[PDB]
Structures are given as structure tokens and as C-alpha cells.
Protein chains: 4
Amino acid sequence: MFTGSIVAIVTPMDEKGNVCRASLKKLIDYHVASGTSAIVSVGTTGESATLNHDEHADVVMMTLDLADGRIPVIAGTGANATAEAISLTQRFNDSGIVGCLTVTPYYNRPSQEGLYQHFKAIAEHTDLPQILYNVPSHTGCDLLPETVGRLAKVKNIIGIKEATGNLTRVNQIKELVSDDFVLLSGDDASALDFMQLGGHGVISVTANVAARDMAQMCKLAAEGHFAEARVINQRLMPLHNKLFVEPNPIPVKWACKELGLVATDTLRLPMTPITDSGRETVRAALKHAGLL
Amino acid sequence: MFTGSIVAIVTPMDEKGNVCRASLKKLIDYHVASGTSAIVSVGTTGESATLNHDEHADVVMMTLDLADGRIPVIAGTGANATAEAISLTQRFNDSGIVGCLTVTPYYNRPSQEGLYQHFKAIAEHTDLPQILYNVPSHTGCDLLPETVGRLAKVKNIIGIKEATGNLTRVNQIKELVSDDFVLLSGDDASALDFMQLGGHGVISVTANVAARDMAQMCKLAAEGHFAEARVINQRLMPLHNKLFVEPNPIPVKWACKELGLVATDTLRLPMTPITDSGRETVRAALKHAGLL
Amino acid sequence: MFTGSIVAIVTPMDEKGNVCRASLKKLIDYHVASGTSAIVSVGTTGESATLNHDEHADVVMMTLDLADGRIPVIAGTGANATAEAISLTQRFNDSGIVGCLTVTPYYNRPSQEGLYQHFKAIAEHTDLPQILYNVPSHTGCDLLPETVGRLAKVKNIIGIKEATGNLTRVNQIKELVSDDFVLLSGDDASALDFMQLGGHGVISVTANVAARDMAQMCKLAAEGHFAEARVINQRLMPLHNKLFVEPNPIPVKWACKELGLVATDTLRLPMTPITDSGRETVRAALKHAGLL
Amino acid sequence: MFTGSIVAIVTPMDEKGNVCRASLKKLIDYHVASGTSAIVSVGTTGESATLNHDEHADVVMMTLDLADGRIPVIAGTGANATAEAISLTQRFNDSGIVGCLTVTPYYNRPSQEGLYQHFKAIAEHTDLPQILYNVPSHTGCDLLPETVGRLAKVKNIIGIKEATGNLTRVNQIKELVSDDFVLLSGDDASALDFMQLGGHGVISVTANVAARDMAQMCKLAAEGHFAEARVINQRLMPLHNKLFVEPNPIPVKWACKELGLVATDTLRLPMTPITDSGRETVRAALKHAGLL
Ligand SMILES: [K+]
Ligand SMILES: [K+]
Ligand SMILES: [K+]
Ligand SMILES: [K+]
């Protein structure tokens with residue numbers, strides 16, 4: 001639910017750019033079959049940026065329905081305005097989602113005090129578990145360990161998706177929070193390392209197209225079988241890297257289509273179709289993982 | 001008008017975080033009297049992030065009304081979803097604004113091709129002049145000179161607010177575009193250097209509180225009197241730096257309150273009030289500028 | 001010998017800037033008593049930059065003598081000219097040192113091919129074990145894992161001191177080299193993490209003044225007792241950080257004097273005496289570690 | 001002479017890596033005929049790193065002899081140990097050189113106070129004019145404008161080669177120093193911008209192969225004819241960038257060989273021969289410049 005391999009699931013679209021219900025069902029069945037621990041619905045990989053709040057909510061509710069109690073669903077609820085983050089969060093109160101993934105405000109670059117006040121206010125307007133999400137290369141700001149420790153004192157703030165790729169954060173945060181605060185990687189290429197350092201899992205892009213391997217890798221990691229896990233990680237490493245050869249989720253949506261998991265690889269502008277060079281790059285990474 | 005000193009104006013708020021018409025009127029009278037070339041309404045400094053589109057529109061319309069033809073108004077119209085950017089632009093058709101300031105999509109990190117398609121689509125569906133806006137430290141992406149060159153060929157894409165603070169961009173862009181394409185600094189601390197290299201003005205935070213000096217400095221720069229302009233810049237430099245000692249627009253709103261230009265220095269979360277240390281830093285910068 | 005806690009030992013000086021034999025003896029006895037695994041003589045922390053090759057060699061030979069077979073000694077042998085690195089290395093052939101610590105050429109920024117040719121040539125002129133040393137913030141270049149794997153095929157190239165602070169390097173290098181290739185941290189603040197990821201020890205600055213704790217921490221780490229080790233690491237973390245409050249080895253030399261381990265904290269220009277603020281900072285970190 | 005186009009001259013070598021007098025003569029005749037203001041002998045581009053002090057001295061003396069009063073010679077005298085820098089400077093007293101180019105200590109990363117004491121001590125023990133040299137990407141340290149300001153008060157510290165490529169440094173330094181303190185670019189790609197902001201010339205790698213164009217460009221810049229200068233800069237820009245496609249001076253020595261200016265393109269390790277891909281890149285840049 002908040003450990004193991006969690007997929008940051010794509011929002012499959014038809015050629016018109018609207019959610020494709022048949023493709024979403026196919027993906028969710030695949031994750032249930034694959035042993036994926038949970039689904040993050042309309043996070044970064046799910047094109048939260050280009051979906052309006054109504055469309056965002058429709059996708060989450062549809063995912064919840066299709067999941068049909070077979071796998072937990074976490075809604076993406078991040079916003080760079082606190083009032084807006086509260087409003088979006090309130091849409092999913094009493095919905096059936098098990099928690100929220102809420103990113104540090106992007107673009108307006110709040111202070112550490114501002115981040116504290118932002119997340120505290122959000123948590124105070126919901127009973128839903130809150131997972132913080134730090135990704136400075138996308139947001140322009142960096143939620144530091146000290147502020148994480150401060151927020152972890154709030155009752156329903158229960159974990160962090162740490163996507164810096166800076167592995168020193170694991171033990172910097174861990175020593176500042178209680179033993180049941182969840183530490184999740186948001187960086188596929190360093191996620192096994194993250195887990196070896198004491199992390200509890202990964203919210204993953206790679207898991208969209210290698211769900212079984214990812215689930216297997218995180219199981220081995222949790223059991224301390226890191227050498228065995230590294231064999232899988234090595235098989236997956238080219239995808240960990242090349243799924244960002246062009247901006248996420250352009251590569252992973254193409255990979256889904258290629259594996260027959262979705263009907264179309266359509267995205268919304270300003271995301272654009274994958275280049276020819278990108279195709280071959282991603283195809284080779286799929287081949288290396290033994291999926292094509 | 002798209003040259004000289006252009007103010008990225010604050011959106012002055014009462015204690016409930018709602019637009020204060022009386023303070024806004026005062027600021028606009030101040031800029032008319034101080035020789036400011038134009039007003040950017042609801043840009044980054046105007047808290048575009050924490051205003052909804054209705055409020056955003058209201059502020060712009062109120063700004064136009066109060067300006068009453070005495071000073072040109074440019075609307076912030078940027079969005080990280082192309083469809084949203086387009087529809088926000090439609091709100092201002094035949095409103096009376098002279099142009100739009102439109103930022104590179106933030107948070108979703110489109111490719112150069114994606115940025116091209118984004119701005120081309122926006123420009124397609126309006127007659128309004130478009131000023132591109134690059135600020136990688138806030139957005140997570142960087143509109144490179146090559147792409148600015150491609151976009152400058154679009155009839156109503158007329159200029160760029162370049163806020164990297166990387167001065168090599170001035171002539172990299174200039175050689176790729178026509179002589180009437182406007183190059184504007186979005187980094188106060190390097191804006192005079194920017195103009196000396198060939199830039200045509202600045203979209204300024206400092207101009208909020210040092211409007212006359214900024215107008216004069218920019219005019220001198222345009223006339224090639226860089227030594228004379230630089231004496232003014234030296235007095236203003238502490239302000240250029242310290243107006244970002246805490247997240248913009250926290251320091252500049254406090255400065256406006258201290259000068260009596262606005263009733264309150266209230267912002268919306270996740271912006272928080274200025275620290276005591278910040279007050280002292282900014283106050284010292286204001287005195288260095290001869291404003292207090 | 002090439003695992004556990006290895007000290008990058010200071011070169012204690014008299015007020016005239018020459019090696020202080022009594023202080024060096026005191027330090028070496030302290031490391032023998034403390035359980036330090038080995039000494040690195042005239043590395044970065046030993047002021048290799050400001051000692052000429054004759055003085056460098058005198059210090060190494062003196063350290064060897066004073067060690068008197070009680071603790072292994074590794075000579076610093078790095079140089080940014082390959083011929084110069086060979087010459088320096090040859091001075092210690094048949095000396096009694098157990099190996100060499102050789103840094104990537106600094107200042108002239110060689111390619112990965114250049115680094116390969118540099119280290120290969122050096123290794124070919126000695127029977128002594130060679131430990132590569134990567135520290136891009138000091139050298140201006142970065143020896144990447146792929147090139148490390150390539151060099152690890154050379155018989156007497158047996159390990160790396162990895163001082164990037166980038167923990168992803170551990171498993172990137174490990175998968176490219178044989179199981180007996182040694183992986184050592186060159187970054188005190190991340191060294192336990194480094195070991196938890198599969199590293200075999202640390203070449204340490206902190207160990208100069210907390211040798212017993214460091215030796216104890218690395219023992220626990222090697223035995224897999226990481227939680228117990230973290231208690232020590234937490235006690236030492238302020239030293240891990242504050243021993244670089246001013247340029248290394250200015251802080252650690254002052255700390256040695258303060259603990260009575262050396263007679264004077266004298267350095268050679270361009271290193272300068274510790275500031276008053278630096279003193280108090282380092283004193284507080286010593287207090288936190290329970291040493292003062 | 002410390003203005004205009006100053007060449008950071010290669011040290012041409014035979015196939016054994018020894019200085020080639022005949023090639024050096026050719027280069028010097030070339031620079032006398034091409035209007036180059038001065039020659040920097042055994043700077044970074046002259047492979048200062050892999051020449052010993054005797055060879056270093058020999059090259060400078062040979063350069064002075066060959067120049068035969070027709071062009072001023074500046075000696076590279078930088079070292080990361082103050083004592084070494086001082087004694088290297090003494091080798092050139094009454095040699096006939098007009099000044100020294102002395103880099104910030106590399107690898108040992110002194111503080112600003114350390115840099116101050118370093119250069120002050122060097123300047124104390126000579127009558128020769130001293131040109132400071134800042135290049136953080138190579139040295140690991142950054143001589144900031146404040147410290148340049150302090151150092152400029154020393155009688156015979158007369159200028160700075162600023163190689164950050166950060167153009168804000170021009171006027172940050174200029175406002176802290178006297179009007180006759182010389183500001184020279186050490187970054188070819190931004191050198192014209194640098195001069196347009198107030199800089200007095202460039203110490204150039206490009207000038208090795210494009211001496212006449214560089215002389216003319218710099219003269220135009222000094223006369224304020226930036227548009228005219230910039231036409232030349234545009235032809236040279238590929239060369240400005242691609243002469244660093246592989247580590248300097250690998251590309252520029254190859255270019256010199258290709259033009260017939262030197263007999264061989266041989267370097268000393270850890271510099272290695274140019275790759276085939278590099279040949280093609282540099283050759284295309286030379287043709288763009290109209291040199292082939
Ligand atoms: K909690
Ligand atoms: K245009
Ligand atoms: K080996
Ligand atoms: K002077």
C-alpha cells in the first residue's frame with residue numbers, strides 16, 4: 001500500500017487526448033496480475049499538468065472503479081497554490097483512495113517555512129494519509145530533511161517520495177523521523193540503492209512496462225537479497241535511464257503501446273510524440289529487459 | 001510598449017489575501033508619474049501561481065481600468081498546458097492590453113520541439129503580441145536560443161524576457177532573430193549588463209519600489225551612456241539582490257508597504273510573511289538606494 | 001590494509017613549516033593504539049600540494065620508520081603529469097609501503113582515455129598496489145565507473161578512493177569490477193552510507209581526531225551492524241561536516257593541536273591559519289563527538 | 001602589452017614530446033606578422049602541467065630569443081604552492097619578459113584570504129607586472145571580485161585573466177579597481193561579449209590559428225565597433241567552442257599541424273592524441289573560419 005513496487009501509472013489516451021477506459025482497464029489488470037503493490041493515479045507520469053481538476057478526478061475515480069478493491073490507489077493531489085491543493089484533496093475525501101501523493105509547490109519556489117505551512121494546511125483538511133513528494137529538477141525547490149522531520153510530526157503525513165537521486169537523503173530523513181515513516185524512491189535508476197540504504201520501496205515509471213520484474217526486485221530488496229535483486233536491476237537499468245531519453249511520459253507511453261498495453265501513445269501538449277531516435281533507443285532498452 | 005523599464009507589478013492584497021483596489025491604484029499612479037514604460041500584470045511577481053483565472057482576469061481588467069490609457073498593460077498568460085494557455089489568452093482578446101508575457105511550461109519539462117509547438121499554438125489563436133519568458137530555475141526547463149530563433153519567425157511572437165542571468169544569451173539570440181525582436185532582461189542584478197550587450201529593456205521587480213531611477217537607468221542605457229547608467233545601477237544593486245533574499249514577491253511587497261505604496265504586505269500560501277532578518281536586509285537595501 | 005578505517009594523516013609541522021617528528025610519532029602511536037587499519041601518508045590532507053617531492057618522500061619514509069611495522073603505510077603518489085607520477089612512485093619501490101594512493105590528474109583535465117593511459121603507465125612501472133582516487137571538486141575531472149572497470153583489469157590496480165559524495169558510484173563501479181577490487185569512501189559525511197551500499201571502508205579526515213570511533217564504526221559496518229554504527233556516525237557527523245568549514249586540512253590540524261596530538265597547527269601557504277569563527281565551529285563539533 | 005589579442009601559445013613538440021624550436025620560430029613569426037599584441041609562454045595551453053621548471057624556463061627563454069624584441073612575451077608562473085610560485089618567478093627576473101600570468105592555486109582550494117596572501121607574496125618579491133588568472137573549472141577554486149579588488153591595490157598586480165565565462169564578473173571587478181587595471185577574457189566563446197562590457201582584450205586559444213582575425217576583432221571592440229567585430233566573432237565561434245571538443249591543447253595543436261604551423265601535434269601524457277571524430281569537428285570549424 002505504501003511499500004514495495006508502486007506504479008506511477010500513465011493516463012492512457014485516445015487519439016483525441018482523452019482517457020482511454022479500455023487501455024486503463026488493461027493496465028490495471030496487468031498490475032494486479034503482476035504483483036504491483038499500489039497505483040499512483042494522475043501523478044507526474046499521469047500528466048497531472050495537462051489534465052484539469054475535473055478530468056484529473058474522473059481518471060482517479062475510474063481507476064478506483066477498475067481496480068475494484070484488488071489493488072490500492074493513491075491519488076496525485078499536488079498543487080503550487082495551497083488553497084488549490086486543499087480543494088483537489090477534498091475531491092477524494094471518502095472516495096476509496098488510500099492516500100495522496102502531494103508535490104512541493106512548483107514554479108513559485110517557497111521557503112522551507114512555506115513548504116511546512118503548505119503541507120500542514122493540506123494535512124489539516126483531510127483524514128487521508130499524505131505522502132510528500134520532492135523533485136527539485138521539476139519544481140525549482142528542494143524540501144530538505146529537517147523540514148521533512150518537522151512535517152513527519154503531523155499525524156497523517158506518513159511518508160516521502162524522494163526523487164532527487166541523491167542517496168544521502170535516505171539516512172538524513174530516516175534519523176529525523178519515526179520508524180514507521182515511509183521512505184520511497186522517486187528515481188528508478190537509484191531505487192535499489194535507495195532500498196539498500198533502508199528505503200521501503202519505489203514509486204516507479206519503469207514499473208509501467210516491467211511490473212513483474214519491479215515487484216520481484218522490491219520483494220528481494222525487502223528480504224535483504226540485494227545481490228539477487230541487482231540481477232533484475234541490471235536487466236532493467238537501460239529502461240531506468242532511457243525512459244527519460246525524451247521527457248516523461250513520452251518514452252513510457254510509447255513503450256506501453258509497443259508492448260500492446262495501451263491502444264495509443266497520445267499525449268497532451270506541450271508533450272510531443274516520441275522521435276524516431278527515441279523509439280529505437282527505448283526499443284533497445286525493452287529488448288535488453290527481455291520484454292520485446 | 002516593450003522597451004525600457006517595465007514593472008512586473010505586485011498584486012497588492014488586503015489581510016484576507018484579496019486584491020486591494022486602493023493600493024493598486026496608488027501603484028499605478030506611481031508608475032505613470034515615475035516614467036515606467038509599461039506594467040506586467042499578474043506575472044510571477046504578481047502571484048500568478050496563487051490566483052485563479054477569474055481573479056487573474058479581474059486584476060488585469062482592474063489594472064487596465066485604473067491605468068485609464070496612461071500606461072500600457074501587458075498580461076501574464078503563461079500556463080504549463082497549451083490548451084490552458086490558449087484559453088487564458090482568449091480572456092484578454094480586445095481587453096485593451098498591448099501584449100502577453102507567456103512563460104515556458106513549468107514542472108512538466110517539455111523538449112525544445114514541445115516548447116516550439118506550445119508557443120506557436122498560442123500565437124496562432126490571437127492577434128496579441130507575445131513575449132516569451134525563460135526562467136529555468138523556476139520552471140525546470142530552458143528555452144534555448146535556437147528555438148527562440150524558430151519562434152521569432154512567427155509574426156506575433158515579438159520578444160523574450162530572458163531571466164537566466166546568463167549574459168551570453170543576449171547575442172546568441174540576437175544573431176538568430178530580426179532587428180525588431182525585443183530582448184528584455186528578467187534578472188534585475190544583471191539587467192544593465194544585459195542592455196549593454198544589446199538588450200532593449202528590463203521586466204523588473206526593482207522597478208516596483210525604484211521606478212524613477214530604473215526608468216532613467218534604462219533610458220541612459222538605450223542612449224549608450226553606460227557609465228552614467230551604472231552609477232544608478234550601483235545604488236540599486238543591493239535591492240537587485242536582496243529583493244530575492246526570501247522568495248519573490250515576499251521582500252518587494254514588504255518594501256512597498258514600508259514605503260507606503262500599499263496598505264498590507266499580505267501574500268497567499270505557500271508564500272509566507274517576511275522574517276525579521278529579511279526586513280533588516282531589505283530595509284538596508286532601500287536606504288542604500290536612497291528610498292528611505 | 002585496504003579496508004576499514006584508513007587515516008588520511010596530517011603532516012604535522014613546526015612553526016617554520018617543516019615536519020615535526022615528535023608530533024608525527026605521537027599521531028602514529030595514537031593510530032596504532034586506536035585500531036586504525038592503515039595510514040595514507042602525504043595525501044591531500046597531508047599537504048601533498050605544498051611539499052616538494054624530496055620533502056614528500058622524507059615524510060613517507062619517516063612515517064614508515066615510526067610505524068615500525070605496527071600499521072601499514074600507503075604513500076600518496078598522485079601527479080598531473082604522468083612522467084612525474086611515475087618518478088614519484090619509483091621513490092617508494094622497495095621502501096616498505098604496502099601501496100600507493102594516486103589521484104586523477106588535476107588542473108589539465110584529461111579525457112577518460114587520458115586517465116586510462118595515465119594510470120596504466122604508472123601501474124606498469126611499479127609492483128606496488130595502486131588505489132585510484134577520484135575527487136572532481138578538487139581536480140576538475142571525473143573518473144567515471146566505465147574507466148574504473150577498464151583500469152581494474154590491470155593487475156596492480158586494486159581499488160578506488162571515491163570522493164564524489166555521489167553514492168550511486170558504489171554499485172556502478174562494483175558491477176564492472178571483480179569481487180576483490182576495493183571500494184573506499186573519500187567523503188566522511190557519506191562514508192557509512194557508502195559502506196552500507198557495499199563499500200569496504202574509508203580513507204578519512206575525521207579519523208585524524210576520532211580514530212577509535214571511526215575504527216569502531218567501520219568494524220560494525222563490515223559486520224552488518226549498521227544501526228549501531230549510525231549511533232557513532234551521528235556523534236561524528238558535525239566533525240564530518242565542520243572539518244571542511246575552512247579548507248582541508250586547516251580545521252583538522254587545529255583540532256589535532258586542540259586535542260594535544262600535535263605541537264602546532266602550522267600549514268604552508270596558500271593554506272592559512274583557522275579563523276576565530278572556524279575555531280569555535282570545530283570546537284563545538286569536537287564537543288559533540290565527546291572528544292573535548 | 002596587456003591589451004588586445006594575446007595568444008596563449010602552444011608549446012610545439014617533436015614526436016618525443018620535446019620542444020620543437022623550428023615550429024616555435026614559425027609560430028612566433030606568424031604572430032609578429034598577424035598583429036598579435038603579446039605571447040603568453042607556457043600557460044595552460046602551453047602544457048605548463050607536463051613541463052618541469054627547467055623545460056618551462058627553456059621554452060620561455062627560447063620564445064624571448066626567437067621573438068627578438070618584435071613581440072612582448074608574458075611568462076606563465078602559476079603554482080599551487082606559494083613558495084614554488086615565488087621561486088619560479090625568480091627564474092624570470094631580468095629575463096626580458098614584460099609580465100607574468102599566475103593562476104589561482106589548483107587542487108588545494110585555498111580560501112579567499114589564502115588567495116590574497118598567495119598573490120600578495122608573489123607580487124612582493126618581484127618588480128614584474130602580475131596578471132591574475134581565474135579558471136574555477138580547472139582549479140576547484142574561484143577568485144571572487146572582492147578579493148581581486150584587494151589585490152588590485154598591490155602596485156604590480158595589474159590585471160586579471162577571467163576565464164569563468166561568467167560575464168557579470170566584468171563590471172563587478174571593474175567597479176572595485178582602478179581605471180588602468182586590465183580586464184582580459186580567458187574564455188574565447190564569450191570574449192567579445194566580455195570586451196563589450198568593458199574588458200580590454202583576451203588571452204586566447206583561438207588566436208593560435210586565427211591570429212589576424214582575432215587582432216582585428218579585438219581592435220574593433222576597443223574602438224567600440226561591436227557589430228563589425230561580431231561578424232568576425234561569428235566566423236570564429238565554431239573554433240571558439242570546438243577547440244575544447246577534446247581537452248585543450250589537443251584540438252588546437254592538431255589545428256596548428258593541419259595548417260602547417262607546427263611539424264607535429266604531439267603532446268605529453270596525460271594528454272592523448274585527437275580522435276578521428278575530433279579531427280572532423282575541428283577541421284569543419286577551421287573551414288567555417290575560412291582558414292582551410
Ligand atoms: K506522521
Ligand atoms: K516575429
Ligand atoms: K586489478
Ligand atoms: K595595481
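Per deposition record, X-ray crystallography, 2.0 Å.
For all residues, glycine too, the Cβ spot is worked out from N, Cα and C.
The active site, proton donor/acceptor feature in Swiss-Prot is assigned to B:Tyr133. The Cβ of B:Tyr133 (mutagenesis position) has B:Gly43, B:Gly78, B:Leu101, B:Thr102, B:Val103, B:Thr104, B:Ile160, B:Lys161, B:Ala163, B:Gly186 as same-chain neighbours under 8 Å, each 6 or more residues away in sequence.
Among the features that Swiss-Prot reports, active site, schiff-base intermediate with substrate is placed at B:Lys161. DSSP assigns B:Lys161 (mutagenesis position) to a strand.
Annotation comment: Swiss-Prot describes B:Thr45, B:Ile203 as pyruvate binding site, evidence class experimental evidence. For B:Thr45 (pyruvate binding site), the same-chain residues 6+ apart in sequence whose C-beta sits under 8 angstroms from its C-beta are B:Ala8, B:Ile9, B:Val10, B:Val205, B:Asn208, B:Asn248, B:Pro249, B:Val252. In the three-state DSSP scheme, B:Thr45 (pyruvate binding site) falls into the helix class.
Swiss-Prot lists B:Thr44 to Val among its mutagenesis entries, and the accompanying note reads: Reduced kcat by 99.9%. Using a 10 Å radius centred on the Cβ of B:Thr44 (mutagenesis position) and all shown protein chains, the other Cβ atoms total 26.
Quoting Swiss-Prot on the mutagenesis of B:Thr44 to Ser: 8% of wild-type activity. 4-fold decrease in affinity for pyruvate, but nearly no change in that for (S)-ASA.
A mutagenesis experiment is reported in Swiss-Prot for this position, B:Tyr107 to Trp, and the note states: Reduced activity by 95%. Reduced affinity for both substrates. Exists as a mixture of monomer, dimer and tetramer in solution. Has significantly lower thermal stability than the wild-type enzyme. Sequence-distant neighbours of B:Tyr107 (mutagenesis position): residues of the same chain at least 6 apart with a C-beta under 8 Å from its C-beta are B:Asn80, B:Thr139, B:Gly140. According to its DSSP assignment, B:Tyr107 (mutagenesis position) is coil.
According to Swiss-Prot, the experimentally introduced change B:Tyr107 to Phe is described as follows: Reduced kcat by 90%.
Record note (Swiss-Prot), mutagenesis B:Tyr133 to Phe: Reduced kcat by 99.7%. Reduced affinity for both substrates. The unchanged residue is displayed.
What Swiss-Prot notes for the published mutagenesis of B:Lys161 to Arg is this: 0.35% of wild-type activity. 3-fold decrease in affinity for pyruvate, but nearly no change in that for (S)-ASA. Neighbour count (other Cβ atoms within 10 Å of the Cβ, all protein chains): 28 for B:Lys161 (mutagenesis position).
Among the mutagenesis entries in Swiss-Prot is B:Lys161 to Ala, noted as: 0.1% of wild-type activity. 3-fold decrease in affinity for pyruvate, and 2-fold decrease in that for (S)-ASA.
Non-local neighbourhood of B:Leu197 (mutagenesis position): B:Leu167, B:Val170, B:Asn171, each in the same chain, at least six residues away, with C-beta under 8 Å from its C-beta. B:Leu197 (mutagenesis position) carries neither a helix nor a strand DSSP state and counts as coil. Experimental mutagenesis is annotated in Swiss-Prot for B:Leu197 to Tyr or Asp, with the remark: 1.4 to 2.5% of wild-type activity. Decrease in affinity for pyruvate, but nearly no change in that for (S)-ASA. Exists as a dimer in solution.
Note: B:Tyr107, taken in sequence order from the recorded positions B:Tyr107, B:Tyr133, B:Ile203, have a C-beta within a distance under 8 Å of a chain A C-beta. With respect to their backbone Cα atoms, B:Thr44 (mutagenesis position) and B:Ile203 (pyruvate binding site) stand 11 Å from each other.
Applying an 8 A CB threshold to same-chain residues 6+ apart, the list for B:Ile203 (pyruvate binding site) reads B:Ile6, B:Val7, B:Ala8, B:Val40, B:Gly43, B:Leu101, B:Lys161, B:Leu184, B:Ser185, B:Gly186.
Among the recorded positions B:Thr44, B:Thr45, B:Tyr107, B:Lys161, B:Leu197, B:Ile203, the ones with a Cβ under 8 Å from a Cβ of chain D are B:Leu197.
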